[PDB]
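Student: This structure is in structure tokens; I'll ask about it shortly.
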Amino acid sequence: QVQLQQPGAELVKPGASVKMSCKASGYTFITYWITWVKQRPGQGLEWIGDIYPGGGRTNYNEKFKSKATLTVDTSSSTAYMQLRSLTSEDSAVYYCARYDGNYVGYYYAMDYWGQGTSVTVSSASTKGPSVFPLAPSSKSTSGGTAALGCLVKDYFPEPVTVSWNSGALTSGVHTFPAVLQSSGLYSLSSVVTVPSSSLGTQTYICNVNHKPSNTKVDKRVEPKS
Amino acid sequence: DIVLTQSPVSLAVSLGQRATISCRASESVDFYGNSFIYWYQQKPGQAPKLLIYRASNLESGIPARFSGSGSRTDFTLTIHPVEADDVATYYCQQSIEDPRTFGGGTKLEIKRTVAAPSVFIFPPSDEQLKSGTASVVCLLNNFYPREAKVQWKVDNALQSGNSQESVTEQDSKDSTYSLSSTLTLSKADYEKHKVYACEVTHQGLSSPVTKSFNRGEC
Amino acid sequence: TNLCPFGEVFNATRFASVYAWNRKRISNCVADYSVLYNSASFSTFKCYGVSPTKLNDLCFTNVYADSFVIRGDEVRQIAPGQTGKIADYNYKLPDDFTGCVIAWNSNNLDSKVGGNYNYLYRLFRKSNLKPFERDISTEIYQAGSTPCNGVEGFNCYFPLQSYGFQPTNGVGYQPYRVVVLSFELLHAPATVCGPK
Ligand SMILES: *[C@@H]1O[C@H](CO)[C@@H](O[C@@H]2O[C@H](CO)[C@@H](O[C@@H]3O[C@H](CO[C@H]4O[C@H](CO)[C@@H](O)[C@H](O[C@H]5O[C@H](CO)[C@@H](O)[C@H](O)[C@@H]5O)[C@@H]4O)[C@@H](O)[C@H](O)[C@@H]3O)[C@H](O)[C@H]2NC(C)=O)[C@H](O)[C@H]1NC(C)=O
């Protein structure tokens, strides 16, 4: 079970620094190169640099030698990337991945990846969301089913995660991407289509989790009146 | 620095049909018979996944529907037959020289049969109205193709400039989209009007569909 | 035509035991790496501080070609920062190593029917090797408080142990020939270059 694990998100102030971790397990950490890659929202991938955990030799993209410093801690099987003097242009997802470096085999192929650390560079304060019901309508079987949901509003930074009924309701759930409002806060809706008959019999609860503010809201959604 | 250019930028293909994505290198990536080109598949919100290494070698666990070919400057990833869960962006990478560089990506969309949206409208909750802002939401569920028009009408007047749309990624199983349109008003403005409606135009609807409510459940 | 004598190292009829690893100093020549790139034998070809594709474009003050035989599941120890019997007691690369490690299966040459026992490694040592140290001592290893007086006994072991290379063994326990090319850049003028 080869695994590379990265923290999901970081919020860091402009001009400050951030240090991100990539915890390796399921293989011998010091025999594979670790590489780091940048992906700005909606864009392609950009190579930052590589480190060989046995002895710590590094190789840097010339674009990033002033921005990034790669280290490892072999005792913990953890690789780190430090980014310095952050600007808004450094807001992005940073991936770690491994390659074996064998010229007659996989060579630079990245067969295993961490799931990325999403870095937001902002001076704004952390704000937990307000969760409001999108109540099902009394009119029955439009489209053959009823719809209901949660409006998750006025939170910062991303991300928020939504589940329904603690993860027991997964069918027909649609969680929209967050939109950045003019206020500088994020907003998101999560909806689910359910049988119109089940409106009385079944309780629907959206579970909203905003880890950056350590907020968890469980909001029951009921027909109005 | 080798520049890799991927075409098409976007591509729509039906189930069972063939998708061919091309990668063009500003310089040859051939070294002693090897083409150091790699292909990755990235589904939204996830790390890229290795598909092909050394331009034609399939990574273990990857279906043979994926194939890589080409030499020197021109390379191709082929998906035949295309399936529903192939919705992703596809990237090429070169490693003949440093810095290793990636192409800009090719986004693959599944063409399926037309499907009309199911339309629902949601009034603002009373809890939100206590804060002084009212959000009215219109939901278009499980539709294809992506093009849809959502028009907000307040007391029968078309409203523009105070609404925002968000769309999901194409569903990995049924290949539909879903869309929210949110109309934002101050509490005072919301309370000045009675009829709230959203009207949806879409290729799957023989004529536009309107969902509405009267403020205060009138 | 003054080609660096890679064939003398890679294709030498005899290879050394890893505890007595051989070193060939290479200088004043043009190194044609094509012969390495065009070889289908190599199972390991890993470079550090240098790129495998860029070798023909680079110039070095000196090249050392170190060679020896180990078993296959030990080739992973021939790399910077490694631990284990081979890396600690037989052949150690520094953290800042600059060069390439090349290995290929040599079962057809270095095994024989009753087993080949002429290849050995150091099993016991009082301290780890320093990088690029070659220890050929056969002195009895004192594992306990009792002195050994040159004689094997209860806590007194001969420090070397034979590989038993059986032709029918699995690949993890088959012999692999290894060449380690180290490229040293000094401030002195360069003597070894690939075809630029
Ligand atoms: C250890 O010993 C073994 C056995 O003795 C050695 O193995 C032999 O190695 C040679 C290579 O050194 C192999 O044979 C030839 O490889 C030649 C290399 O080809 C290049 O150069 C030629 C002349 O310049 C040319 O014909 C050829 O043209 C090709 O490439 C061009 C550029 O890409 C292209 O335009 C042409 O159209 C063409 O495709 C190359 O430029 C070649 O001349 C021969 O055809 C053959 O391939 C042997 O097969 C190996 N034999 C075995 C049994 O393995 C080994 O190298 C030794 N190791 C060391 C370290 O010395």
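Chain C is numbered as in Swiss-Prot, which gives 333-528 for the residues shown.
Placed from the backbone N, Cα and C atoms, the Cβ positions cover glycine too.
As annotated by Swiss-Prot, domain 'BetaCoV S1-CTD' applies to C:334-527, with the evidence given as experimental evidence. Listed in Swiss-Prot is the natural variant C:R346 to T, annotated as follows: In strain: Omicron/BQ.1.1, Omicron/XBB.1.5, Omicron/EG.5.1. Among the natural variants in Swiss-Prot is C:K417 to N, noted as: In strain: Beta/B.1.351, Omicron/BA.1, Omicron/BA.2, Omicron/BA.2.12.1, Omicron/BA.2.75, Omicron/BA.4, Omicron/BA.5, Omicron/BQ.1.1, Omicron/XBB.1.5, Omicron/EG.5.1; May enhance affinity to human ACE2 receptor. Among the sequence features in Swiss-Prot, the natural variant C:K417 to T is noted as follows: In strain: Gamma/P.1. According to Swiss-Prot, the natural variant C:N440 to K carries the following note: In strain: Omicron/BA.1, Omicron/BA.2, Omicron/BA.2.12.1, Omicron/BA.2.75, Omicron/BA.4, Omicron/BA.5, Omicron/BQ.1.1, Omicron/XBB.1.5, Omicron/EG.5.1. Swiss-Prot gives this note for the natural variant C:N460 to K: In strain: Omicron/BA.2.75, Omicron/BQ.1.1, Omicron/XBB.1.5, Omicron/EG.5.1.
So that I understand the layout, could you describe where these features sit and how close they are to other parts?
Tutor: For C:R346 (variant position), no same-chain residue 6+ apart in sequence has a C-beta under 8 angstroms from its C-beta.
Taken residue by residue with DSSP, C:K417 (variant position) is part of a helix.
Close to C:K417 (variant position) in the fold, though at least 6 residues off in sequence, lie C:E406, C:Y453, C:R454, C:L455, each with a CB less than 8 Å from its CB.
For C:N440 (variant position), other Cβ atoms within 10 Å of its Cβ number 9.
Sequence-distant contacts (6 or more apart, same chain, Cβ under 8 Å) of C:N460 (variant position) comprise C:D420, C:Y421, C:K424.
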